[PDB]
Every structure is written in C-alpha cells, then in structure tokens.
Amino acid sequence: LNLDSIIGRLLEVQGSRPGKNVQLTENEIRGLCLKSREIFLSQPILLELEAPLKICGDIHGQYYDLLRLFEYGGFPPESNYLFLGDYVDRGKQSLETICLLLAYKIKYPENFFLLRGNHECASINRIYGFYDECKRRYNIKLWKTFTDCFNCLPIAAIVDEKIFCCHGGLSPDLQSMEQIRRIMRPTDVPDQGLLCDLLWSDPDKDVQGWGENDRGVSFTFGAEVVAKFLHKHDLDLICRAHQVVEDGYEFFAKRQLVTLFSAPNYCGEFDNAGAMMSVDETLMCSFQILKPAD
Amino acid sequence: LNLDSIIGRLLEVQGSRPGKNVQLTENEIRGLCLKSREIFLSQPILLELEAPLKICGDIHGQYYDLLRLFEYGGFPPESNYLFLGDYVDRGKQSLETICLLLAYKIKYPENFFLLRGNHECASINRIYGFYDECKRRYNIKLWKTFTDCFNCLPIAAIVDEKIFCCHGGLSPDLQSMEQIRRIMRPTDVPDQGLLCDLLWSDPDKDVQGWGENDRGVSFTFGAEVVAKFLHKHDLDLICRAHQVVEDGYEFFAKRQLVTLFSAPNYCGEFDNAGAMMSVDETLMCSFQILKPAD
Amino acid sequence: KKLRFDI
Ligand SMILES: [Cl-]
Ligand SMILES: [Cl-]
Ligand SMILES: [Mn+2]
Ligand SMILES: [Mn+2]
Ligand SMILES: [Mn+2]
Ligand SMILES: [Mn+2]
C-alpha cells in the first residue's frame, strides 16, 4: 500500500477550482479500507484521548472545505484530530473526503481519530448520495467494502476524562460507561437501543427529560439530562455534531454541551459557517471558524 | 369501529379536483390498523387465492389514480383484488391510499388481499415521504402504529397453484415454498436473506444467473432463473411490481413473468400508463390500462 | 381452463 503516494495525489488539488476530482484506483481504496479497518478494531470502541487536539463535526462530502479545515488548523501530524462522524453523503465529493480521512488514520494511527456518524451506515449511505457516488465512479462492490469498514468504527471518545464526545448524543440506556465498551464490532447501526441513540439523539431546549425525535428515530434529551449525566461521570463537557448550526458551534444546557458542524453551507441552503474546537493541554477551548462565502 | 362511515368519507372525494384530502380521526385510523393487523396474522403469510381477481402493482400514494383504478375494474366486492405492495411514499396522498386499502381488507377479508412492498417498511417509510405525511397531518406515534401493521403483512400469494405473486421477485434462498411459510410475524424487512429479496429483487435481460442489484440491496435474476423456478414448482407465471414500466405491464423471460405498475406518471416524471391484470376463472389474463394524461 | 394471455 503506497500510502504517501495516495495522500499526495489527494492533497494535490489543494486550491484548484471547486470540485476537482481525485480518482484513486479501487485497489488503493480497498487498501485504505482494510488496513484502517484493522486499526479501528485493535483500538477501543470507546477512545480515550488527551489534549491538545482539534475537534470537527459533520463534513458531509464537502472536500474542499475539509481542505480549508486542515489549511486552517494544520495538516497532520501538526495537530491532533478527532472527527465526530458524518463524513460522506450529500456533499459533492464523499470519495475524496473519506479517503483522505482513512489515509491519515493509517499514517498517524495515534494522532488522528475518527468516530462514527449516523451516515456511516449502509442504511442511509445508499440513499443520501454516497452509494451513488461509488456506483458512478467505481462500483457496487466497493461501496459494500466501505460499509464493512464503517461497521468497525469507534462510537465515542472521552478527552482527558472531562470531555465526552459522540456524533448524536446521550441515550436513556447509557448508564454505565462500560455498556459502550461491551459493544461488539463489526456491527450495523440498529433502529433502537444504545448504539442507535449515540448517533441519532438530539438536544432540545423545549424538551424536559426524554422526548420524541423529529427525525423519526431515537430520542431528544433536555438540559436536565445533560447535567445529571455530566455529574454522574464527573465530566465537564459534551461535544457532538449531527445538527447544523448557524455559527458552526452552538451551546446548550448553558455551555454544558456544544454542537460542532464543520461543513459551511450544508447544502448551499444555509449560509452557515463551519467550526472546529481547538483544545490546548489546559482544556482551554477555542472555536476556529471557516466562514462561508458572500 | 364505524367501518362504513370511514369508507364513505373516503370514497366521497371521488372525482372532485386532484388532491382533495380526506382527514379521518387518528382514532379511526388506529382502528383500521389494529383490526386489519388482526386479519393479516390469522391469515397465512403465503396466501392461496383463486380466480377471478384483478391484480395491481405499486400505487405509491397516488390516491385519485387508485380511485380510477377501482372505477375501472370495479369497487369491492364487485371484483376480487390482490395488491402487490408499495402503497405509500412518493405520492401526494399516502394516508387516504393506505386507509382505503386497510378498510376494504377489513370489510371483505376474503375478497380483498394485500401483500407487502419494500416501502411497507419503517426503514424507507421515514425517508420517502410517508412518515412526513403522518407527521404533517397527524403525529409520530401514528406512523409508529402503521409500521406495526405493515410488519404483519403477507409476503406472497399463489393464485390457483399456477401464478406466483410478490412485490420484488425471486431469491437465491427461496428453494422450498415452506421457507416462506416459516417466516414469523411481526417482522422487519432485513438487509439480506429470503424475506428481503422477495421485496427487492429484479428481473434483468442482460443478467445470467444472479447478479448485483443496482438498488444497492438484494440481487437481480435472469430469464434462466425464472424458467428453472416455474418448472421446479409447476407454476406458469410470476406476477410482480416494484419497477416502473412504460405501458403498465411488461413481460420478461418471454411472458414467463410479468411486471405490473398501477401508478400512472410515477412522479410526473414518466408519462407511463398504469396497468391491472384481469384474471378470469379460466386463467385468461387481460390488462386493463389507466392511461396518464396528455 | 388454464393459463394464457390477451391483446
Ligand atoms: Cl443526518
Ligand atoms: Cl422502488
Ligand atoms: Mn448526522
Ligand atoms: Mn449530518
Ligand atoms: Mn418497490
Ligand atoms: Mn415502487
């Protein structure tokens, strides 16, 4: 596997008109999938990282914004990274995006980490334009290979025993931090239960306790649930993505939780900015912002 | 449960401008769901019908075309009916459609039959506009109730021991006609396996044996598979829907299989006609056609 | 009394 060559051809289009494709060989991509899939398994399903590190939310195929995102916070291993899932779908270039990410996960397995968003699942991959991208540029079989790699992704990360991170949010079933570690991989993302909620759930100001989720899957939780949880596990922050926010970062439960969204103009239907959370060794968090375009 | 009243308010909009809603009470609809769900279970998962009867394919929420469909072949119990699934989603009025159908299933449990299309599943209901319809006109809970009713639908029907009917097609795993009867309800529609294939699979002229399905789920089968199957079970026809066809009916494997699609202008993106297969007691099949609109 | 098709 010629990792450096791959990364090279990928980074090459850096600032060269919006949406210039990078077409690796399907054999190179399988390499990325299988050799990273290895790494994901040998590593814990519930990661335990340490500052400093930059954190990112949904990228959703917007590859050139992922470039600006590194261009702004520093390409690896300059900066350590945690991504909160939702890498493919909706965007124009899911293939480049997920490849560059799976590549860095292999190059720097210890300074680069990837969690699993709800869109890292064949159930919605097929629908929201990732399976289509594969089918168009490569073939069905290859997409079937990604979903064998995604099925082995980490679900959550706990930075410095203080920040708890996952794509969606909390779950009525998440009481023991071990329930997460007991989750066996590889695995699909269910309709109900702990794993599902971890990737689907949402914060809601108006909700008290556990309410129905407008998504039609999982629940919504309120500011009480957040505090009662941060207190049961001695955590000071919850960092998650999953939801578009105007500024790129947005607070909930009075800064007891933050929402990160790294893709500016989620579909050209938002004019929202993208954010990324810088976390120095002292746990002093700052929000580098990738403005859209006016 | 005031069944007659319900049917009455439903049929009332018959020919009264395109897309005039009929808003039952959520309590009436639960009645339709629960009292039909009862019927579906007490009846076999693999039905055994007898001519005469009209057969229909996808309706996909196009309620006024479902009216014309009865207006043309006769409202029950004038004619016996078998529907091949895909009742909701995409169309404008899934609610009226599925209600009128669940109603007739209760009124004439023995002269009216409904199978399960791939869209009778919460996995895609949510996405392609049925869950949205419920959420808009009623509430999430109600949609959650439909998916408890769908989960108890019949999978296939064998008319007069000669015609074999299902929404999608055949499966590499369907060797014993008992494998279907062994299927326990209520049940979700899986990603792999027999049940899935029965609702997802497709015919393909260019395929020899079992090929990959462009849908990203299940397989495609060729004309050999059809013949070798009709011969292993002494059947003379396979009737299925699942796929749009220009004329409403379309032959495959040289009339050894037919595809029925009952929704004209599947999305206003086809200008295709809708078909329905009249089958008299002698097994003389004719195709009543519902032309679109020019 | 068996299977055939119209036009
Ligand atoms: Cl999403
Ligand atoms: Cl379909
Ligand atoms: Mn998401
Ligand atoms: Mn998202
Ligand atoms: Mn279908
Ligand atoms: Mn359909």
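The residues of chain A that appear here are 7-300 by Swiss-Prot count, in order.
Placement of Cβ uses the backbone N, Cα and C atoms for every residue, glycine included.
Pulled from Swiss-Prot:
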ACT_SITE  A:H125  active site, proton donor
BINDING   A:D64, A:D92, A:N124, A:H173, A:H248  Mn(2+) 2 binding site
BINDING   A:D64, A:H66, A:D92  Mn(2+) 1 binding site
MUTAGEN   A:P50 to R  Promotes SMP complex formation
MUTAGEN   A:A57 to P  No effect on SMP complex formation
MUTAGEN   A:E184 to A  Promotes SMP complex formation
MUTAGEN   A:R188 to A  Abolishes SMP complex formation
Exercise. To the nearest whole angstrom, what is the C-alpha distance linking A:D64 (Mn(2+) 2 binding site) and the residue listed as 'active site, proton donor'?
Worked result: 10
For this session: Report, in whole Å, the straight Cα-to-Cα distance of A:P50 (mutagenesis position) from A:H173 (Mn(2+) 2 binding site).
Result: 17
Exercise. Using Cα coordinates, what distance in whole Å links A:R188 (mutagenesis position) and A:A57 (mutagenesis position)?
Worked result: 26
For this session: State the Cα to Cα distance, in Å, between A:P50 (mutagenesis position) and the residue listed as 'active site, proton donor', rounded to an integer.
Result: 21
Seminar exercise, completed: Rounded to a whole number of Å, the separation of the Cα atoms of A:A57 (mutagenesis position) and A:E184 (mutagenesis position) comes to 23
Seminar exercise, completed: Near ligand 4 by the Cβ criterion (under 6 Å), the recorded positions from A:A57, A:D64, A:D92, A:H173 are A:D64, A:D92
Exercise. Across all chains shown, how many C-beta atoms besides its own are within 10 angstroms of the C-beta of A:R188 (mutagenesis position)?
Worked result: 10
For this session: Calculate the distance in Å between the alpha carbons (Cα) of A:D92 (Mn(2+) 2 binding site) and the residue listed as 'active site, proton donor', and round it to a whole number.
Result: 5
Problem set entry | Spatially closest candidate among A:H66, A:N124, A:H125, the listed recorded positions, to A:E184 (mutagenesis position) (Cα to Cα) | A:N124
Exercise. Cβ under 6 Å from ligand 3: which of the recorded positions A:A57, A:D92, A:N124 qualify?
Worked result: A:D92, A:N124
Problem set entry | Additional residues around Mn(2+) 2, ordered along the sequence, whose Cβ is within 8 Å of the centroid of A:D64, A:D92, A:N124, A:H173, A:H248 | A:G63, A:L90, A:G91, A:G123, A:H125, A:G174, A:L205, A:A247
Problem set entry | Distance, A:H248 (Mn(2+) 2 binding site) to A:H66 (Mn(2+) 1 binding site) (CA atoms, angstrom) | 10
Exercise. Counting every protein chain present, what is the number of Cβ atoms, excluding its own, within 10 Å of the Cβ of A:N124 (Mn(2+) 2 binding site)?
Worked result: 24
For this session: Which residue among the recorded positions A:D64, A:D92, A:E184 has the fewest other Cβ atoms within 10 Å of its Cβ, if you could check?
Result: A:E184
For this session: Taking the Cβ of A:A57 (mutagenesis position) as the centre, count every other Cβ atom within 10 Å, in any protein chain shown.
Result: 17
Exercise. Three-state secondary structure of A:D64 (Mn(2+) 2 binding site) from DSSP?
Worked result: strand
